[PDB]
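A.B. asks: Sending over a structure as structure tokens; questions will come in a sec.
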Amino acid sequence: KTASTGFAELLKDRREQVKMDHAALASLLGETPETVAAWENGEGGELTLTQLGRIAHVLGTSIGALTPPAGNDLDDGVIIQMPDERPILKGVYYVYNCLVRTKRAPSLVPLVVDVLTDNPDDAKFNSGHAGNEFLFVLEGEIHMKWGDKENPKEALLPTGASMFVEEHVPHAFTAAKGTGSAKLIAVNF
Amino acid sequence: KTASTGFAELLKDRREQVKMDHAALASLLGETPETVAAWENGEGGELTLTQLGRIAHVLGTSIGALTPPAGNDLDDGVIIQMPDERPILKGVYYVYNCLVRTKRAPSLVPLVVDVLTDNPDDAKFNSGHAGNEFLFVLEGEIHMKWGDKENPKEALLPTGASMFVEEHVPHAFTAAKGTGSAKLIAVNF
Amino acid sequence: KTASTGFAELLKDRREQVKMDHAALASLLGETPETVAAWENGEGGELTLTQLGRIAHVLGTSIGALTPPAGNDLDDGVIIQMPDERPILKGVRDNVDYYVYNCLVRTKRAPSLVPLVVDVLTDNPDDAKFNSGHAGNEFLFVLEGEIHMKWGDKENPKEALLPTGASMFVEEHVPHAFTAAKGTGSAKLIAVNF
Amino acid sequence: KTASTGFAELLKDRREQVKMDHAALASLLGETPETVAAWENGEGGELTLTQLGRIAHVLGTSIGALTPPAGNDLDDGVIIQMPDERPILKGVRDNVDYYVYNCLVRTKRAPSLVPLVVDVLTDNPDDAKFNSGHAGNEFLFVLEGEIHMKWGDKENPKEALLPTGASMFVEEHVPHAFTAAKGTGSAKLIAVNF
Ligand SMILES: C[C@@H]1O[C@@H]1P(=O)(O)O
Ligand SMILES: C[C@@H]1O[C@@H]1P(=O)(O)O
Ligand SMILES: C[C@@H]1O[C@@H]1P(=O)(O)O
Ligand SMILES: C[C@@H]1O[C@@H]1P(=O)(O)O
Ligand SMILES: [Zn+2]
Ligand SMILES: [Zn+2]
Ligand SMILES: [Zn+2]
Ligand SMILES: [Zn+2]
């Protein structure tokens, strides 16, 4: 779980996986065998990002492969979030109502979004993001734009329309012209 | 895209990958080299599931590896579903309002669910399913049960609570006792 | 038979996921619910590739997702191969007998593993014949003789003379050719595609 | 330096995904937004493993997700190794010099690839010494001599006598031991962990 206990275990596995003893690995890093042994005893807590990049280099792998997963925040498979546990965040316009996330699925980023603008001309595109995205119009009408922001594709979405946006596809939302505001629920995954 | 064009191409790749010529592969299947060549020309459309299992066996792989992906139903990254394109389905109680799906992410199964019962004693558990699951209480109160149906864990979820259910975790929903009915939006992914 | 069983189980799983009962799927397919029940009861054996594609399509997924993995052909996690039992296959590129593939152990538990002793017959690097790269990553070892390897752009390749004991890695889709070193007659590779 | 750059880029990506600005993250971490901007400007080099874990935790993900892949050490998709350049390492299990590992080519583009010529020094199958299985799948080839292989439950193992040219596959975590065939002195394996 802790960075240094995950790292200690993974480091020993990797080192062994490539047949190095403490001495060999130590030679490659400007440390003693006793120091490398210490990292493997959970004493790597102070290693810098740069040093970690070097350890990962000499063992022909990534920092990823030497550090633990995000962890387990689940009560027997479940995490719950109560309505007023959420934070409210800005545009830069949208207002974000962040719903339940979990380290057992870091991709899951579900939001309730209030869409403050109803002037499709003001649509602020994002350059497309890392996961796929399910969306559902909660209240009102959404004017959606996607693809190339130069020559976009557009759609008018009444209340209760659902839509999917593939990863890295640039997109933008606004309420339908002169309808004031709409509400989206978004599930990035 | 079509089953037989995907299969034709994948079959040729696999056969070549394991160094077999048409003759060699044919010997293993009770066909002529000319017949195997035909499959590789898109003429495998009539092959049975059982025959496909055999082809996959002799090439030391799965039917999966020899057939195309689900396909692409996206208009430049996006698919949209209008409110009244959805089907309404039964319990066996819940009423399902199936939202937008896509072959580019077959796991995505988003639903609006009406929960018809408000007697937690009547909760019908499912044995847990294949994907992860995000849920959001749309209207009313949900009495949720999960884990072992013998000795379950339970939670009361007010309107606008969000929850995550890990894959294969058995779970059941009902409205809070004597509250009539509630609405969930579920996103299986 | 295990194919029909795995399909039966994965058909039921997928149908339940999209919230369709026997009737809904059966209608979307122009079948009776009994037939679909039958399929889900191990009776899908005779369905065609084309019918399977239809089923996968209606279910918004792939035939692959509805079919079981390649099975387990291991004996407590191990499969062995004795030198006598190797499939031997020819490698002809023009009309020229270029390689002889001696096929090493393979297993349905790691389908992409394709190891080989490759007899490298030609020894004139000038007539080296490129593949167009292939799907797997590849580990290679000079087993006997000396090898003249070419890779990358066939017009202007990178090159290496590799003696007995040399080892190389070729990343997927990277095009490559081998002959024995000019005038040495023949050489041998262990190639491990994974 | 490429570590700090990749972190900088992946930190910004992740922060934007969870909809936090510089201020929100900075506060959740007891830092100023300027420091977080600095991190996102390639200045994260000196952050500790522990600080990284905190950052990953607040961002509900893993350090791995915030750090770049192992780089590319290939020359147009190929890396070669000449027999002279092999790392040589000893394999001692009790006080006994059991194996000699000659390390073959490896690459950051397929970190799990670990090929070896293994010199098998012992030739008394009775004193065969098991590992506890390991992470990768493994392909093996009898390079020289004859091998006595044991696998599975060390109390009651499965076994194989394998002559020169035999090939085997060992699935991950399956425990296994090798010696040379009783009384033949020594043998050689090519082992390819992948
Ligand atoms: C993530 C929710 O769709 C909005 P964004 O992608 O515009 O932030
Ligand atoms: C999928 C939606 O959660 C409900 P179920 O899992 O009870 O069908
Ligand atoms: C496997 C040996 O490299 C050759 P090929 O990949 O062209 O067959
Ligand atoms: C790699 C050779 O099999 C032995 P080891 O895995 O025990 O080192
Ligand atoms: Zn988005
Ligand atoms: Zn569910
Ligand atoms: Zn090759
Ligand atoms: Zn091993």
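Chain A residue numbers are taken from Swiss-Prot; in order, the displayed residues are 5-96, 102-198.
Just so you know, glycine gets a Cβ as well, placed from its N, Cα and C.
Copied straight from Swiss-Prot:
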type    : residues                     : note
BINDING : A:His138, A:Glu142, A:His180 : Fe cation binding site
DOMAIN  : A:15-70                      : domain 'HTH cro/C1-type'
DOMAIN  : A:136-196                    : domain 'Cupin type-2'
MUTAGEN : A:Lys23 to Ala               : Abolishes (S)-2-hydroxypropylphosphonic acid epoxidase activity
MUTAGEN : A:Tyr105 to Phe              : Abolishes (S)-2-hydroxypropylphosphonic acid epoxidase activity
MUTAGEN : A:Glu142 to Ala              : Abolishes (S)-2-hydroxypropylphosphonic acid epoxidase activity
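Quick one: where do these features end up spatially?
C.D. replies: Annotation note: A:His180 (Fe cation binding site) sits in a strand segment as assigned by DSSP.
Around the Cβ of A:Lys23 (mutagenesis position), a 10 Å sphere holds 20 further Cβ atoms from the protein chains shown.
Non-local neighbourhood of A:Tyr105 (mutagenesis position): A:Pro91, A:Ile92, A:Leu93, A:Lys94, A:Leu120, A:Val121, A:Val122, each in the same chain, at least six residues away, with C-beta under 8 Å from its C-beta.
When secondary structure is read from DSSP and collapsed to three states, A:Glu142 (mutagenesis position) falls in the strand class. Over all protein chains present, the Cβ of A:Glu142 (mutagenesis position) has 23 other Cβ atoms lying within 10 Å.
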A.B. asks: Counting all other Cβ atoms within 10 Å across every protein chain shown, which of the binding-site residues A:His138, A:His180 scores highest?
C.D. replies: A:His180
A.B. asks: At a CB cut-off of under 8 A, do any of the recorded positions A:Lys23, A:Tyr105, A:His138, A:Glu142, A:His180 come close to chain D? List them or say none.
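C.D. replies: The recorded positions close to chain D are A:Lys23, A:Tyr105, A:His138.
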A.B. asks: Distance check, please: Cα of A:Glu142 (mutagenesis position) against Cα of A:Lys23 (mutagenesis position), rounded to an integer number of angstrom.
C.D. replies: 43
A.B. asks: Over a break of 5 residues, report the distance between the Cα atoms of A:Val96 and A:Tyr102 in whole Å.
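C.D. replies: Once the 5 missing residues are skipped, the Cα atoms sit 6 Å apart.
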A.B. asks: Do me a favour and check the Cα-Cα span between A:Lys23 (mutagenesis position) and A:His138 (Fe cation binding site); whole Å is fine.
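C.D. replies: With the alpha carbons as reference points, the distance is 40 Å.
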A.B. asks: Taking helix as H, G and I and strand as E and B in DSSP, count the residues of the domain 'HTH cro/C1-type' (A:15-70) in helix, strand and coil.
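C.D. replies: Helix/strand/coil tally for the domain 'HTH cro/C1-type' (A:15-70): 38 helix, 1 strand, 17 coil.
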A.B. asks: Run a quick check on A:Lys23, A:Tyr105, A:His138, A:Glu142, A:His180: which of these recorded positions have any Cβ-Cβ distance to chain C under 8 Å?
C.D. replies: none
A.B. asks: Three-state secondary structure of A:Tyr105 (mutagenesis position) from DSSP?
C.D. replies: strand
A.B. asks: Other than A:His138, A:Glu142, A:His180, which residues of the chain come within 8 Å of the Fe cation site, judged by Cβ distance to the Cβ centroid of those residues?
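C.D. replies: Other same-chain residues with Cβ inside the cutoff are A:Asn135, A:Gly137, A:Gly140, A:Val174, A:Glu176, A:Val178, A:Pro179, A:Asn197.
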